[PDB]
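A short write-up of the structure that comes next.
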Amino acid sequence: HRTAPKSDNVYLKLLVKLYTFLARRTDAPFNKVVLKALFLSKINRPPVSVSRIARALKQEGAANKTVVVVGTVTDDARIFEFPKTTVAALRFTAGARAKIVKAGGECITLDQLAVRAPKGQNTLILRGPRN
Amino acid sequence: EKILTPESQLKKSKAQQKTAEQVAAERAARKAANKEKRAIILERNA
Amino acid sequence: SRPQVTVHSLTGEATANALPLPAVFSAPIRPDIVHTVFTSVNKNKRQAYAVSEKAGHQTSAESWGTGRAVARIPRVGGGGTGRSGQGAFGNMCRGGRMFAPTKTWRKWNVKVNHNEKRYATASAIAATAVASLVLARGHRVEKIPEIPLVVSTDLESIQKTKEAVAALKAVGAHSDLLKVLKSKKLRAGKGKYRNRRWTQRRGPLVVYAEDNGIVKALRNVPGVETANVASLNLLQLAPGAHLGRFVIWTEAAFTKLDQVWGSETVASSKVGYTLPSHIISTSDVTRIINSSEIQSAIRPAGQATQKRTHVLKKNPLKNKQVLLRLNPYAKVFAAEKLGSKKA
Amino acid sequence: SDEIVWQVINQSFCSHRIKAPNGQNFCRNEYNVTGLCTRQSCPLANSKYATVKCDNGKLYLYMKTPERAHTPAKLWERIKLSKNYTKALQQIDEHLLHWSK
Amino acid sequence: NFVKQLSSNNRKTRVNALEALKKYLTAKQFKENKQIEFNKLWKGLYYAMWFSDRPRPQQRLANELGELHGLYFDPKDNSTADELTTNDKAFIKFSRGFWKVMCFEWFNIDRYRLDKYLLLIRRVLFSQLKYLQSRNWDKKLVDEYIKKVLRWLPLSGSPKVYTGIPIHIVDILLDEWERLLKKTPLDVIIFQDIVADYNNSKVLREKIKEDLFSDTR
RNA sequence: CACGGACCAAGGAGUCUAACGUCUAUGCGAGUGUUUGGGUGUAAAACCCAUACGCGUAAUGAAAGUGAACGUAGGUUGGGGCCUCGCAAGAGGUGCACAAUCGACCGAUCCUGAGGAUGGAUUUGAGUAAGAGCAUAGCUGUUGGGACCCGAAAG
RNA sequence: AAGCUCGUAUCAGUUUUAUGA
């Protein structure tokens, strides 16, 4: 059982501050995923490629979905094509950030996300490849 | 002129009363629901 | 675009001209990085010290041996000297060699990431425009006519110290200099005799863009460090890794400050550098939570502190009154006697 | 912000706290209401903030709006409070209209 | 410019700046064009509102600011049996300004400042509408304006908008619609069309369905 | 048993460093590392950076080589979540990481022999599934250094 | 100690019935 984050970054403690609140007051178990997820260590917040985002929206009916990654979005040069999709994360590498702006969609923070999706309506949570 | 409530504070009274009039209706229908409950228990113990 | 900063002149009056915010001042105020960056950077201006390689081995002492009814520590030879027949060599022994002698090649300087290093100063600079942050760091800034205090470029030209403190009196830092000055104390250490005899408080930092005699003007007035906007130290900005030194900027410095760091509009100047991005949007949480938004999709609240149920165990059997809350029948059991039943 | 001023001064140094032996903290900022350094009690974290001070025998009700954050000199905005304690409390409640209880 | 006089740290210049703008807006022909210069004007008038945290001049300023939409194109000239004759056209851009700015700035407004901007968003939607002419009965205006409210904020299908924003209109429209002092152009209940829509804000969807349609009017 | 202790004061023992790791934190991220050096300075600080280099970014082999899409970079099964219906209980859809099975491409196999073409025989892989790294710091591990301190017959 | 799946029908220094030398 993991309790509170081992991080020192005070902007991250501000997120938890919100999500520990939204966990217990909303009772949509979306929140109880993210809030547990925030705490995770830096070898277990593996970085999500903008490629692994593009794969995840090929998934059927997911044309209108705010994909969320508690970790970081990384830029990829391999893929030309990218959907107009709203993407929330902790870190957007300058590269990636751009790769999403030019494609039309928004790159958004977990608290932007917490507002737009309080209970977490119509979301998709991805994970970076642990092994 | 004269001063108004803040719009957040104005919303409070609106969503307190949506609960307070909700809760005192829940409570008063439970006071009867336990009065009836009591009477089931009494007749069972006998 | 943001608000825009007013510029005052060296009499203390607001001139109609006002400068835009540089938006280095919208960096993340990360006190965590400032600390872990300061520390290393503070250890960088350090000297070595060691103890003398010879010292301790400048004795010709011999271990007495087994079965001699005295302890087996190496003892000095000789005679009639009183240093004869006594303990040298060994950390315990008076005049012996100190345990694992300090060497010169301890790591003294500390390698930092150049990016981290920079991030730090941005945070530092940000926090230097917050006022409350600055008031908590020390710095009597109750009378400064605005933060960040930006001053007319004719401040650089002032030659004679006497006039340039009157630049500051008019601006209002009259107090902050008297915070220093009054604070002069003897060091409380052995620093009384390692040339650290005195210590006073850290005054305002002045930031000029190009010198016309400001650096010398103020080099006397106690505590008042100035810096060229091109450098801008962490150690002057976060003194002792406490965020937010009170800073006077000059009009020219302030304008250039945008070039130095960069915004959305302008380039950078530091090569391929960009000011860092926030992992939140608003550095405030209680605007997210006391919302119209979130409070609309939420189950209602408690009392904050529960009205405890069952504090003390009233037992039935004794106490009739509880024996009526459990089981209402027992009133009926007592009106009919029921224990006393005839057949 | 403020929630970013607090948690810095809260831990990481508000160079005017007194640690009582008790453990208790005490914001000696000559402006706060409760001598204690506590969120929504420190005049530094919180942005709307009132107090009474005395000056001479004259007891003023200083108030600090968050409009004025730009300009630390005209920060506080004081008011002489009558001196019949009865009117004075009513005097107070007037100004506090619609603040935190 | 006007933005910088309106977003001044000096109070006394922001009083005068606004009055000059009022004369300038009355002048009208100059401001005939450019969505972005209008957008900006609004951004400028945002900072002026933010410099009033005292309790009753923000109660003065918000109303005067909304009041702009009125003085800006007055129905004394009266468009009758007429289209969008540069009074109406001017209004339909100037609304879009406010509703851009206030959509852009919903996150960035601070707790103790949020009181103002809600009061401003009330006064503005009341003083909008107020100019649909002298009245709200403007058949060729209304359907245009219902496409320059609908297409910008009450849409909800846009997540780009801050779903706390409609929620506020939702509460307020009825108490200020009746600050008109019966029937009119209410179409407006766009609400019916979206209560309706799937793939939106489950929050608004249930905030409209409880706050709007529970009331009889 | 035995070893130590008459008493009191002061001293008095897991340190530093090098290599190599683990974990956590921070920065950035397919990159990453300013500090050999130069420029600059209020000067052993701070602030700037050219060219390189280091480690990583695209693999299968033994002398020679080749090159990763039949593809929503798969077919199913689960699978945190999310979406529809239901007061709920449930059911239905979509399925992340991951796991299991069927496979394929690439290289290498067992043959057929037009110097090795072509088709079959089957598996294999720090293989690709569609990058996670780099650096600084902390706690700490192993090994070398006098190496927790004191003590030996020596040449 | 951390990570992943579960949070259960995951088991137990236990008894019973069933089925053999």
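Just so it is clear, chain C uses Swiss-Prot numbers, and the residues here are 2-344, in order.
How was it done? The header gives electron microscopy, 3.6 Å.
Each residue, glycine too, has its Cβ placed from N, Cα and C.
Quoted from Swiss-Prot for the published mutagenesis C:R95 to E: Leads to a slower growth at higher temperatures but allows RPL4 assembly into the 60S subunit; when associated with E-98. Counting every protein chain shown, the Cβ of C:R95 (mutagenesis position) has 8 other Cβ atoms within 10 Å.
In this view, C:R98 (mutagenesis position) is surrounded by 17 other Cβ atoms within 10 Å of its Cβ, with every protein chain counted. Looking at Swiss-Prot, the entry for mutagenesis of C:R98 to E says: Leads to a slower growth at higher temperatures but allows RPL4 assembly into the 60S subunit; when associated with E-95.
Counting Cβ atoms from all protein chains shown, C:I289 (mutagenesis position) has 26 others lying within 10 Å of its own Cβ. C:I289 (mutagenesis position) falls within a helical segment according to DSSP. Under its mutagenesis entries, Swiss-Prot includes C:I289 to A with the note: Leads to an inefficient release from ACL4 with a delayed assembly into the 60S subunit; when associated with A-290 and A-295.
Mutagenesis annotation in Swiss-Prot: C:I290 to A, described as Leads to an inefficient release from ACL4 with a delayed assembly into the 60S subunit; when associated with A-289 and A-295; the structure shown retains the original residue. In sequence order, C:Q296 constitute the residues six or more apart from C:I290 (mutagenesis position) in its chain with CB-CB distances below 8 Å.
Long-range neighbours of C:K314 (mutagenesis position) (same chain, six or more residues apart, CB within less than 8 Å of its CB): none. A coil conformation is recorded for C:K314 (mutagenesis position) in the three-state DSSP classification, outside any helix or strand. Recorded in Swiss-Prot as a mutagenesis result, C:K314 to A carries the remark: Significantly diminished nuclear localization; when associated with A-315 and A-319.
The C-beta environment of C:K315 (mutagenesis position), restricted to residues of the same chain at least 6 apart in sequence and closer than 8 Å, consists of C:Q322, C:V323. What Swiss-Prot notes for the published mutagenesis of C:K315 to A is this: Significantly diminished nuclear localization; when associated with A-314 and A-319.
Counting only same-chain residues six or more apart in sequence, none has a Cβ lying under 8 angstroms from the Cβ of C:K319 (mutagenesis position). According to Swiss-Prot, the mutagenesis experiment C:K319 to A carries the annotation: Significantly diminished nuclear localization; when associated with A-314 and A-315.
Under its mutagenesis annotations, Swiss-Prot gives C:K332 to E the following note: Leads to an inefficient release from ACL4 with a delayed assembly into the 60S subunit; when associated with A-334. Taking Cβ-Cβ distances under 8 Å and a sequence gap of 6 or more within the same chain, the neighbours of C:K332 (mutagenesis position) are C:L325.
According to DSSP, C:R98 (mutagenesis position) is assigned to coil rather than to any helix or strand.
Counting in whole angstrom, C:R98 (mutagenesis position) lies 64 from C:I289 (mutagenesis position) by their C-alpha atoms. Rounded to a whole number, the distance between the Cα atoms of C:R95 (mutagenesis position) and C:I289 (mutagenesis position) is 68 Å.
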